[PDB]
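See below for the structure under consideration.
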Amino acid sequence: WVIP
Amino acid sequence: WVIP
Amino acid sequence: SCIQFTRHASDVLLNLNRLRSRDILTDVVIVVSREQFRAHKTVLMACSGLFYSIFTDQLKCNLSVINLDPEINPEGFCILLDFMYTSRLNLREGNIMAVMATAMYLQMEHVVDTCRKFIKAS
Amino acid sequence: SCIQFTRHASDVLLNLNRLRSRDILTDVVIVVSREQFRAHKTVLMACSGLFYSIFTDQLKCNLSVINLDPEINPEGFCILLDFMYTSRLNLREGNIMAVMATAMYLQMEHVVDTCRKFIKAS
Ligand SMILES: O=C1Cc2cc(Nc3cc(Cl)ncc3Cl)ccc2N1
Ligand SMILES: O=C1Cc2cc(Nc3cc(Cl)ncc3Cl)ccc2N1
Ligand SMILES: [Cl-]
Ligand SMILES: [Cl-]
């Protein structure tokens, strides 16, 4: 999971 | 396009 | 010896979400309490262990309406349906419990994992 | 303020390809000369300007069989159908002309672009  |  | 187009999967999902927003080729309504959500069975199956099981069933595969368990929160479902079609999860303090419970029911293991991680941190 | 699961789009496409290989929820047959290819209309639309136009047509959207132009090569179509469901293109010296011609007909602009580049190099 990432910060888009 | 890439070499997978 | 194939070549690969890096953005292909993302572009496919973006176009499937555009079809969803325009209600094109949607073939099922998911009923969550008083709320109705139109979707593509194949996308639901690709994202959820629960929908995968439902639509591979020789009888349920032909249903145009699926009613979820009355404990399922419509907002939690909406957030998860958006994630299915975009890869983006609107996880917030006020919805995390409903999102985790809905993801556990829908069998969306990667969402359950991030919810468990975010809850543990707080 | 969403979070994003990097592998989600690829995982969705991988599961849609698994449904295709097992002939699950396929809703159309594409006829190319004597050859038949089963697929999901939504995936075809998401990948091809031609299928997008066909299945948004109020009459053609309901057809279970689509016959392609007799000039279309079944192998070129097969290679492109595989690319739609995997992001992987089996581009070879012996098939590049048939693949480019089929991609131009199917309106798959990124495939046409790499074929034009690979032809120019040789
Ligand atoms: O967390 C999850 C997400 C998920 C998706 C699917 N859907 C498929 C799985 C396979 Cl192997 N082939 C085809 C499909 Cl559509 C099943 C279980 C789960 N669990
Ligand atoms: O090279 C290409 C690939 C492609 C895909 C699609 N399919 C869509 C486009 C839009 Cl805006 N919304 C929804 C869909 Cl399914 C149309 C044209 C082309 N050209
Ligand atoms: Cl997931
Ligand atoms: Cl393309």
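Heads up, chain D uses Swiss-Prot numbers, so what you see runs 7-128.
So this one's X-ray crystallography, 1.9 Å, going by the header.
Each residue, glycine too, has its Cβ placed from N, Cα and C.
Per Swiss-Prot, the feature domain 'BTB' maps to D:32-99; the stated evidence is sequence analysis.
In Swiss-Prot, the entry for mutagenesis D:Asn21 to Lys states: Abolishes interaction with NCOR2 and HDAC2, no effect on interaction with CTBP1 and transcriptional autoinhibition; when associated with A-116 and 376-Q--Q-379. The structure shown retains the original residue. For the recorded site, D:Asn21 (mutagenesis position), the DSSP three-state label reads helix.
Counting only same-chain residues at least 6 apart in sequence, those with a Cβ under 8 Å from the Cβ of D:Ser59 (mutagenesis position) are D:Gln113. Here Swiss-Prot notes a mutagenesis experiment, D:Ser59 to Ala, with the remark: Abolished ubiquitination by the SCF(FBXL17) complex.
D:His116 (mutagenesis position) falls within a helix when secondary structure is assigned with DSSP. Among the mutagenesis experiments that Swiss-Prot reports, D:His116 to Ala is described with the note: Abolishes interaction with NCOR2 and HDAC2, no effect on interaction with CTBP1 and transcriptional autoinhibition; when associated with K-21 and 376-Q--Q-379.
Secondary structure of the domain 'BTB' (D:32-99), assigned with DSSP and counted as helix (H, G, I), strand (E, B) and coil, comes to 30 helix, 15 strand, 23 coil.
Take the CB of D:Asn21 (mutagenesis position) and look out to 10 A: across all protein chains shown you find 17 other CB atoms. In this structure, D:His116 are the mutagenesis positions from D:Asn21, D:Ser59, D:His116 whose C-beta falls under 6 Å of some atom of ligand 4. Residue pair D:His116 (mutagenesis position) / D:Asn21 (mutagenesis position) shows a Cα separation of 23 Å. In the structure as shown, the Cβ atom of D:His116 (mutagenesis position) sits within 10 Å of 16 other Cβ atoms.
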